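Here the structure comes first, spelled out in structure tokens, and everything after it is commentary.
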Amino acid sequence: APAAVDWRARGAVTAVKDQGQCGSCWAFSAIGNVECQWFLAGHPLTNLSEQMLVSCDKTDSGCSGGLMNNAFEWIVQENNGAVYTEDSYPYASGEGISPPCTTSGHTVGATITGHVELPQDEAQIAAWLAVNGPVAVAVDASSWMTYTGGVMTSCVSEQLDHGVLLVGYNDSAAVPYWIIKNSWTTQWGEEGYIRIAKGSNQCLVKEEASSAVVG
Ligand SMILES: *C(#N)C1=NC([N]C2=[C]C(F)=[C]C(F)=[C]2)=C2N=[C]N([C][C])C2=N1
């Protein structure tokens, strides 16, 4: 794989979003992955709807949490592969109240046919990302509440409790790192991103990696 990749440089990543006081990170991880894949599949970059998942995916638990892998199955199995646009199903859960699902009236912004779950191997995740684009990952984010910048190297790595998006890596750096998009606005971290060391399973980053398949 190349020494360094950053899918932001390809224009493939939407702006950093704001989940607010809702435990909807899993939705932001899944939808951000879809946004990137939809762009890479030859379409304009389009903001897509987290609220569709938070309100309508009853396999997951709204503001109480969820899993990207379940979200991807819901999209395909329950929603005909459709992911609505942000504008047509906008984010309403920032104050912690998810509105009831509505099935009528939204605009499809992307279509997926499935998703992949990657091996629990940072090298193989990086090699897949280098070719195919950003990867949704579960992490232990419990050490992230003081991060102001730099490469984090000794994160608590004990329990998956958050979902985020790998957008790149740098193996050349003095401490090799992953580049991760969060959903805590651009006012946290490095304009909304965190670098964690790569190669030591920091934050349990290799354990639950996946990506949508556009089709
Ligand atoms: C977010 N925000 C969030 N996530 C989880 N759990 C989670 C998310 C994920 F993407 C992958 C995982 F393995 C685990 C939450 N569990 C509780 N809460 C607060 C309601 C969570 N928020």
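Residue numbering for chain A follows Swiss-Prot, covering 123-337 in order.
From the backbone N, Cα and C atoms, a Cβ is placed for every residue, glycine too.
What Swiss-Prot records for this protein:
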ACT_SITE  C147  active site
ACT_SITE  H284  active site
ACT_SITE  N304  active site
VARIANT   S186 to G  In clones 1800-2 and 1800-4
VARIANT   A204 to G  In strain: RA
VARIANT   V286 to F  In clone 1800-4
VARIANT   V286 to L  In strain: RA
VARIANT   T308 to A  In clone 1800-2
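Counting in whole angstrom, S186 (variant position) lies 10 from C147 (active site) by their C-alpha atoms. When the active-site residues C147, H284, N304 are ranked by how far their Cα is from the Cα of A204 (variant position), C147 comes first.
Shown are the recorded positions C147, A204, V286; of these, the residue with the fewest other Cβ atoms within 10 Å is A204. Recorded residues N304 (active site) and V286 (variant position) have their alpha carbons 5 Å apart, per Cα-Cα distance. Looking at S186, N304, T308, the recorded positions in this record, the fewest other C-beta atoms within 10 angstroms of the C-beta turn up around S186. Checking Cα-Cα distances from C147 (active site) against the recorded positions (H284, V286, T308) with a 10 Å cut-off leaves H284, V286, in sequence order. When other Cβ atoms within 10 Å of the Cβ of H284 (active site) are tallied across all protein chains shown, the result is 22. Under 6 Å, Cβ to nearest atom of ligand 1: this is the test, and of the recorded positions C147, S186, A204, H284, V286, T308 it is passed by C147, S186, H284. The separation of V286 (variant position) from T308 (variant position), Cα to Cα, is 14 Å.
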